[PDB]
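See below for the structure under consideration.
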Amino acid sequence: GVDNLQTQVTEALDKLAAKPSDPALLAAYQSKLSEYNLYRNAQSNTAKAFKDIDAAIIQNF
């Protein structure tokens, strides 16, 4: 579900790259970029927390 995003962001960027004067396309690209960033930060922050549990597991082997 993260690659569809990677796709929609590239797709939105392509449409804008070809018609940079359209504000609806600049709004769509901005919106999908932050959706992408939000999602990715959610993933990396969630992995870091699980790593905390992993650390606790390991040092209590």
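Numbering of chain A is taken from Swiss-Prot, so the residues present carry the numbers 19-79, in order.
Per deposition record, X-ray crystallography, 2.5 Å.
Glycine is treated like the rest: Cβ placed from N, Cα and C.
Among the mutagenesis entries in Swiss-Prot is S49 to A, noted as: Exhibits constitutive secretion of substrates. Retains the ability to display SipD/SctA at the tip of the needle filament. Annotation for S49 (mutagenesis position): no same-chain Cβ neighbours under 8 Å separated by at least 6 residues are found.
Here Swiss-Prot notes a mutagenesis experiment, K50 to L, with the remark: Has wild-type invasiveness. DSSP assigns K50 (mutagenesis position) to a helix.
The Cβ of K50 (mutagenesis position) has 19 neighbouring Cβ atoms from other residues within 10 Å, across all protein chains displayed. For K50 to D, Swiss-Prot lists a mutagenesis experiment annotated as follows: Non-invasive phenotype.
In the three-state DSSP assignment, the secondary structure recorded for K66 (mutagenesis position) is helix. Here the Cβ of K66 (mutagenesis position) has 9 other Cβ atoms within 10 Å, regardless of which shown protein chain they belong to. Here the residue is the original one, while Swiss-Prot reports the published mutagenesis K66 to E with the comment Can secrete only early substrates. Can assemble needle filaments in vitro, but shows a filament assembly defect in vivo. Can invade cultured epithelial cells.
Here Swiss-Prot describes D70 to K as a published mutagenesis experiment; the accompanying note says: Can secrete only early substrates. Can assemble needle filaments in vitro, but shows a filament assembly defect in vivo. Can invade cultured epithelial cells. For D70 (mutagenesis position), no same-chain residue lying six or more positions away in sequence has a CB closer than 8 A to its CB.
Quoted from Swiss-Prot for the published mutagenesis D70 to N: Cannot secrete the translocases SipB/SctE and SipC/SctB. Shows increased secretion of SptP. Retains the ability to assemble needle complexes, but is not able to invade cultured epithelial cells.
Cβ environment of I75 (mutagenesis position): no same-chain residue six or more positions apart lies under 8 Å away. Quoted from Swiss-Prot for the published mutagenesis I75 to A: Shows a specific deficiency in the secretion of the translocase SipB/SctE. Shows fully assembled needle complexes, but has a reduced number of needle filaments. Is able to invade cultured epithelial cells.
One mutagenesis experiment catalogued in Swiss-Prot, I76 to A, is accompanied by this note: Abrogates host cell invasion and effector secretion; when associated with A-79. All protein chains included, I76 (mutagenesis position) registers 8 other Cβ atoms within 10 Å of its own Cβ.
Around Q77 (mutagenesis position), taking its Cβ as the centre, 7 other Cβ atoms fall within 10 Å, counting all chains. Here Swiss-Prot notes a mutagenesis experiment, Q77 to R, with the remark: Cannot secrete the translocases SipB/SctE and SipC/SctB. Shows increased secretion of SptP. Retains the ability to assemble needle complexes, but is not able to invade cultured epithelial cells.
Quoted from Swiss-Prot, the note on mutagenesis experiment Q77 to A is: Shows a specific deficiency in the secretion of the translocase SipB/SctE. Shows fully assembled needle complexes. Is able to invade cultured epithelial cells.
For the mutagenesis result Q77 to M, the note given in Swiss-Prot is Cannot secrete the translocases SipB/SctE and SipC/SctB. Retains the ability to assemble needle complexes, but is not able to invade cultured epithelial cells. According to DSSP, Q77 (mutagenesis position) is assigned to coil rather than to any helix or strand.
One mutagenesis experiment named in Swiss-Prot is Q77 to K, and its note says Shows a specific deficiency in the secretion of the translocase SipB/SctE. Retains the ability to assemble needle complexes, but is not able to invade cultured epithelial cells.
Long-range Cβ proximity for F79 (mutagenesis position), meaning a same-chain Cβ under 8 A and a gap of 6 or more residues, is found for none. In Swiss-Prot, a mutagenesis experiment is listed as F79 to A, annotated with the note Abrogates host cell invasion and effector secretion; when associated with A-76.
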Provide, as an integer number of angstrom, the distance between the C-alpha atoms of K50 (mutagenesis position) and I76 (mutagenesis position).
39
